[PDB]
Amino acid sequence: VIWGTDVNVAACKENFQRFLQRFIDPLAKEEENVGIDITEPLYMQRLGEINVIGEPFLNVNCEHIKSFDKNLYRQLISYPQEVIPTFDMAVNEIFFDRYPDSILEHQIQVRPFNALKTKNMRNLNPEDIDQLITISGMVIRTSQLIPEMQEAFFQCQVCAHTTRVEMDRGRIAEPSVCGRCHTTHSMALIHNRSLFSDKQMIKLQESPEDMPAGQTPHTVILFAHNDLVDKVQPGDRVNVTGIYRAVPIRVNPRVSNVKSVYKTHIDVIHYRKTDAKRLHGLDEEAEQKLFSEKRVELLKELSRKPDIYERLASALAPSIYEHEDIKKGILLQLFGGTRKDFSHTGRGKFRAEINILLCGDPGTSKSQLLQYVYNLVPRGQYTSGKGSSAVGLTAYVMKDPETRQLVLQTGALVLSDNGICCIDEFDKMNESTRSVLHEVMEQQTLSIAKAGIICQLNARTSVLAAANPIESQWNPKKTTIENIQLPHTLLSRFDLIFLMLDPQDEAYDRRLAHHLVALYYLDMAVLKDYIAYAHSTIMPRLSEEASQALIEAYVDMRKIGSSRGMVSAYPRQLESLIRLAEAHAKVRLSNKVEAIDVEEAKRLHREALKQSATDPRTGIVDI
Amino acid sequence: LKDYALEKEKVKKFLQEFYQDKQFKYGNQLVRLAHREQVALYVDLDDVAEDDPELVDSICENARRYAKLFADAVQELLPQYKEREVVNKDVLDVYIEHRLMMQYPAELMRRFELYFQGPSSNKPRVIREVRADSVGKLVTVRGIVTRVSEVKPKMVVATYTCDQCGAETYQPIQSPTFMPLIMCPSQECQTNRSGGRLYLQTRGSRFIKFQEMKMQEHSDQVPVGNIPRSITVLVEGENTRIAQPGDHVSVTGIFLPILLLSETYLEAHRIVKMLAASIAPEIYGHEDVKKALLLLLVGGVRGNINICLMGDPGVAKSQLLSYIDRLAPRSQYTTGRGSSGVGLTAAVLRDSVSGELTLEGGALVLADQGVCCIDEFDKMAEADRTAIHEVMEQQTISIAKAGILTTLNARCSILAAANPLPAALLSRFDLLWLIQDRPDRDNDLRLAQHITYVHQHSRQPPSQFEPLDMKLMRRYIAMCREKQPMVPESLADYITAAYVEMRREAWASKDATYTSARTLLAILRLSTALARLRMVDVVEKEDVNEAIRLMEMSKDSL
DNA sequence: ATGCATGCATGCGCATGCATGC
DNA sequence: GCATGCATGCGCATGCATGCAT
Ligand SMILES: Nc1ncnc2c1ncn2[C@@H]1O[C@H](COP(=O)(O)OP(=O)(O)O)[C@@H](O)[C@H]1O
Ligand SMILES: [Mg+2]
Ligand SMILES: [Zn+2]
Ligand SMILES: [Zn+2]
């Protein structure tokens, strides 16, 4: 080892070799130890799984290392650069000793993770330079691949001999003399015969959610190498484990003088997606290791019970009283509809997601529901009234930080792809901003045509909108359309519209007061697993009975809505019904859509608009 | 001219012979500094006044030289007071120990910083009056911080390792830009003439925290018809992370130029920050309008409170807002369109050091975990009103425009003033106070007598209960805010009833009434604040009764 | 001794904010 | 209640002049 360190190579190697065979955790449960016998050593089983599959990478938790011993953990945290190759060679030796004749592409590498989490980046000090650090953040920019040279190829002008030079300390010393003809300065570098590696630059936005008073959000720059390139996408919330670096800045490109103040930099070695509070992402849904057979059996047994649907509506948000219909609609939005493909038909993309609007007085808990949905669902975005512009959404023109690449930069709606976008104070939004939503809510695509840029982007986003009456009060003398004041085209694209009113019931007031005062003084993991399994396994289909039921429901809806004063019906609404039915099919884990789902969708649609209580010929609601 | 050896010896003996404070403070400080239990030492020039005062003048004239002399003296004194090894030693300590085990720059082995505190007899100056006469001297400046830069490392001493030898080369840095070395000046390489090339090392090199900040003059010291001037201050060492934008600070430092014109800057040494219902005794009446302000200042257990006062002109609403702004530690005051749009929320601006873009917040961002005051609320723009509503209901601001995509945390309590009701204010604000004026001869005479007494004696009329100063009120509020009471389970059966009947009454008065769960939440918050005022762990009935009375009085203002 | 990076306008393209006119 | 006219900041590229580090 280099001077200034107390790390001993042989001792660390022996310690890691012993640890890979001796470590056993009794507290580990089958909830996360999938396909591994807890009674047997864990990391040996992981190495066996690696041998079976052939993946040359192994993941090691830092907490396990600390539990085994503290000296090794401290040495690894302090000096990763020397410790990591020792771990790699020890793992390679053990793997080749236990499993001969195995075939791979290169030696096995080790990636540590779950080190001690720094609460805030701005709390770091120069003492922490070149140390292992873990971060939590959201990706907003990813650059293109950059090649970095590792070996250099040199050719002679006269004799044309082939030589190779390996980079050392980041600098390549080209030979000044030949090897066959001994001619001075006769060697020329060939770029295309060299060896290159991938490098990518990513940008993170930090949000530890426990910021001090008056602290603004922070932006961090990360660099990824090799296979880690393109493992994340913009809008994803990830945990990054890596190393902290400091790089000097030149005064100018053509002068060797550099500034005394250095530049911060971070190198990435590990990514983590799982979160203890949010739902599973799309990356996990494309794997088979998520669910153990016991949990699958438990979920299948639970799904057979009839009330589980309502049970789910009870388990969505226990902090908000009642509102069963709203919770059921939110659950149906979360499940979603069947994503059919219509490329051969020429009709184009078909929206399989549900958009929901909530209208009511300001003294309502719609904002709490929006905040809960935003915090619960990954890839969620939040906007409020006039704070967002038409150009703020979609994309806007910005130059590359170095050259004139004309780099389009994504907006809130694009970052909400395959996610949920919540809008509060939908009334204050201008017509220019609603013009974007007009295309987004239906075509699921955005067309951009500006100077030197012509492109189409995917905008598969489901929208939760909140609105208010004219005078912040629901005037009984005015009709629903008058109170809402929204265009028919905009309202027609919403699958469900929930009108929240105050009936002034004494029992309701007593219950609300009791719940609010008591606030002073199902398992989430089970719900997450059930939702993921339902969403990633079953593609519902509908039968003839559902067809006839939907036709009858459509004609009945048109007859009901023919009267003036109420919200009229359009053929598009019919499609909405189908989506809702499909959502119900995902609730019961049924691949076939039955009449029960259609009836439930019709009931929800009828109850959402309060059409039963509303006077059909005057448009005035009176309970 | 004078020899520096004698003055160095005088400093050394002063650091060892200042028992007259009874414990030997400097001995303990040196022991902590030698055992790596303290990383900063401050020297009082008022303490030096006991010794020869000529040293004080010399330091005030040539501060940097004497700072270096003090650093050298402390470094030389450190070995004497050492008793034991380092209990827990870090990477830099490991390098220092290894280097000692095996000339080295003094600052490389040094791991402490020294600073001077200005004498109390030295009167603070004004930013406008610091000029060429003060270059190189020690000055004290009082001002307001406007911009602060992020913390970044800065090189002090650079370490190079040779390609063909184990020798390590050290290069001190005393310039903003430095030229890296190439060839190895080691004796082995010089003798062999191998021509090895050096490589920089980040681990062996020494780094210090660096920060930029800007200060402006107070509005009181600005001359007639002029504009406040700005100054730039550099922060290094443990002084970092002390100053924040919007704070009133006092900084003692050195005035130095940068290279026959030159640009000036300041190097900081010390930075410092600058019934009970007696709010604004200058204003007669409004007895029931002052307890609400006290409860707003105390706050609930989200437990934020927002208050709006609507009134006819001439009842002096603005003075109460100004008093609230002055009393609160973190406070902002807005008059109208002069701070609209960019004044609130935040904006993106270039950096002084990094040369890139960073987000600077507005009045709402600065007033985080504080109190904000708005005057002429009805005249604000629609966007500002929507932002205020978002702050009141959600406590976070969402910005999504070209180049900006952020969510800012703003946990501030809003006090607003307005003239003459729209349903938005009733549905959103927790408390509305309508102040109406009607002519009464006796009240008019009393108010006129009070106003004339205020104008004549320049002080409020005396009474049985004397008011209190701002410092005592601030300390009392800080002490009160510590506790967090809890509502007992049984009292629910009371409170719920107190709610339900109330709403029933609101159902009887169909003319103009508004009730919801928001009123119950406001009642609970007020009761918790009142219980906190008594430092009681369990909320009592009297707090609930007082909160109900206050809410009824607010409602009974037509 | 010579060729180049930089300081100082200026056009280009754009978004954003304030005022008003139908 | 909203689109447009009139500044103004932002980010950028481009052209003209000059002053000296390799
Ligand atoms: N109750 C009062 N006691 C003492 N002075 C008062 C009172 N009401 C009004 N004043 C005086 O009248 C003036 C009102 O001016 P201002 O505070 O601008 O009114 P507003 O805030 O309503 O616009 C103040 O200077 C204040 O000295
Ligand atoms: Mg006033
Ligand atoms: Zn050759
Ligand atoms: Zn050497």
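Swiss-Prot numbering applies to chain A: residues 151-671, 682-783, in that order.
Each residue, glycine too, has its Cβ placed from N, Cα and C.
Taken from Swiss-Prot, the feature ATP 2 binding site covers A:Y471, A:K516, A:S517, A:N618. Annotation note: A:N618 (ATP 2 binding site) sits in a coil segment as assigned by DSSP. The Cβ of A:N618 (ATP 2 binding site) has A:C509, A:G510, A:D511, A:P512, A:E575, A:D577 as same-chain neighbours under 8 Å, each 6 or more residues away in sequence.
Over all protein chains present, the Cβ of A:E735 (ATP 1 binding site) has 16 other Cβ atoms lying within 10 Å. In three-state terms derived from DSSP, A:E735 (ATP 1 binding site) belongs to a helical segment. The annotation ATP 1 binding site is assigned in Swiss-Prot to A:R497, A:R643, A:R732, A:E735.
Here Swiss-Prot describes A:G364 to R as a published mutagenesis experiment; the accompanying note says: Reduced MCM complex DNA helicase activity. No effect on MCM complex formation. No effect on MCM complex ssDNA binding and ATPase activity. Residue density at A:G364 (mutagenesis position): 19 other Cβ atoms are found within 10 A of its Cβ, drawing on all protein chains shown.
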In three-state DSSP terms, the structure that A:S517 (ATP 2 binding site) belongs to:
helix
Looking only at A:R497, A:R643, A:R732, A:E735, the residues listed as binding ATP 1, what is the longest Cα to Cα distance in Å?
18
Near A:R643 (ATP 1 binding site), how many other Cβ atoms are within 10 Å of its Cβ?
19
Between A:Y471 (ATP 2 binding site) and A:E735 (ATP 1 binding site), what C-alpha distance do you get in Å?
31
Using the alpha carbons only, what distance in Å do you get between A:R643 (ATP 1 binding site) and A:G364 (mutagenesis position) once rounded?
41
Below 8 Å between Cβ atoms and chain B: which of A:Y471, A:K516, A:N618, A:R643, A:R732, A:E735 make it? I'm asking about the binding-site residues.
none
Around the Cβ of A:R732 (ATP 1 binding site), the count of other Cβ atoms that are within 10 Å:
12
Cβ-Cβ neighbours of A:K516 (ATP 2 binding site) (radius 10 Å):
23
I'd like the Cβ neighbour count for A:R497 (ATP 1 binding site), meaning other Cβ atoms within 10 Å of its Cβ, all protein chains included.
8
Going along the chain, which residues six or more apart from A:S517 (ATP 2 binding site) have their CB under 8 A from its CB?
A:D574, A:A616
May I ask you to report the DSSP-based helix, strand or coil state of A:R497 (ATP 1 binding site)?
coil
Do you know offhand how many angstrom separate A:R497 (ATP 1 binding site) and A:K516 (ATP 2 binding site) by C-alpha?
36
